[PDB]
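Right, one structure below, let's go through it.
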Amino acid sequence: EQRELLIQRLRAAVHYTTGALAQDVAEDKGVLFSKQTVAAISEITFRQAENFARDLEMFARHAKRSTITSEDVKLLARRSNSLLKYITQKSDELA
Amino acid sequence: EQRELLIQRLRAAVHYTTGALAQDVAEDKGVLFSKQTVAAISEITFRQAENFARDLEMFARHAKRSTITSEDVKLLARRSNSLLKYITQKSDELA
Amino acid sequence: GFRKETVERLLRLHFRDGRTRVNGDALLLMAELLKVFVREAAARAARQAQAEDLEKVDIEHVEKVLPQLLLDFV
Amino acid sequence: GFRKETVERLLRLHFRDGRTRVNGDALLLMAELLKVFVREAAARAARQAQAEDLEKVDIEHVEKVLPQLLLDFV
């Protein structure tokens, strides 16, 4: 049904982006990622997006908000100083 | 100095509790935990307490609070339905 | 790498509360976070293949790096 | 397993803000969470040793179960 087809379309979109990003790493490092490997990274990313989504929803709610903001995204990166610095850079760039 | 000795005392306290809890598992399962293994689990627990502490502090602050409450602890367990159910049971028991 | 509209649809797939929405800032930052995650997965798996003297990255290389990858992203 | 006073001292060791305190409910729940964490580490390492036909649990058994343990506790 509609939700199954939506999931397929979203997995396909993640897979397309994953292959593009992997190709860039491949050219830099002199490796090639097999089709099976690209599909595996894409599925891991699709599943990781669920963990992120559920965390963001709970983090916003913990602050009594229904709308997820940059503050919630920064909280996802809290354990890695380098990731938090990178996300904060991207947030500070926005108008 | 004082902080180094404090860290030693807290590692010793965690180690004592870890050995007690491991002995209970050992008797149930018919294994024995070597001294090296107990020390390893204790050090992993000491390090994991840092991740918990830093998360709790940030979770409370995300809600504009300086005091960490049961709501922040529940948020630590959010990804495991069974852990959240267990923590919620223990919280609901309190007067 | 990821479009904001795709990120929104991905996140909305998993929200458990019907009230939940995501602002534009957060969608952009999530697109950036997802891109970093994919790039890290690929780069780490590539380095693992290289350490095993293989030019082709296989699922086994992804599996080897996956636990620390997930731990690094919480 | 863990005393509330020990848990408080452990957590206060790592707080980065001087304003941070922890209420009694949270200390009790954290003692319970730490106890579950230790019991899980021990039980999982024991099952791994058993699967390798060893009655003595070694650091290698802890190391094998550690990544999924940490992933299960976030």
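All chain A residue numbers match Swiss-Prot; in order, they span 7-101.
We read in the header that X-ray crystallography, 1.2 Å was used to get this structure.
The backbone N, Cα and C atoms fix where each Cβ goes, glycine too.
The note that Swiss-Prot attaches to the published mutagenesis A:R15 to A is: Abolishes sequence-specific DNA binding; when associated with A-41 and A-70. Taking a C-beta cut-off of under 8 Å and a sequence gap of six or more, A:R15 (mutagenesis position) has no contacts in its own chain.
The DSSP secondary structure for A:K41 (mutagenesis position) is helix. Counting only same-chain residues at least 6 apart in sequence, none has a Cβ under 8 Å from the Cβ of A:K41 (mutagenesis position). A mutagenesis experiment is reported in Swiss-Prot for this position, A:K41 to A, and the note states: Abolishes sequence-specific DNA binding; when associated with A-15 and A-70.
Looking at Swiss-Prot, you'll find the mutagenesis A:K70 to A noted as follows: Abolishes sequence-specific DNA binding; when associated with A-15 and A-41. Under the DSSP three-state reduction, A:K70 (mutagenesis position) is assigned to coil, being neither helix nor strand. Residue density at A:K70 (mutagenesis position): 8 other Cβ atoms are found within 10 A of its Cβ, drawing on all protein chains shown.
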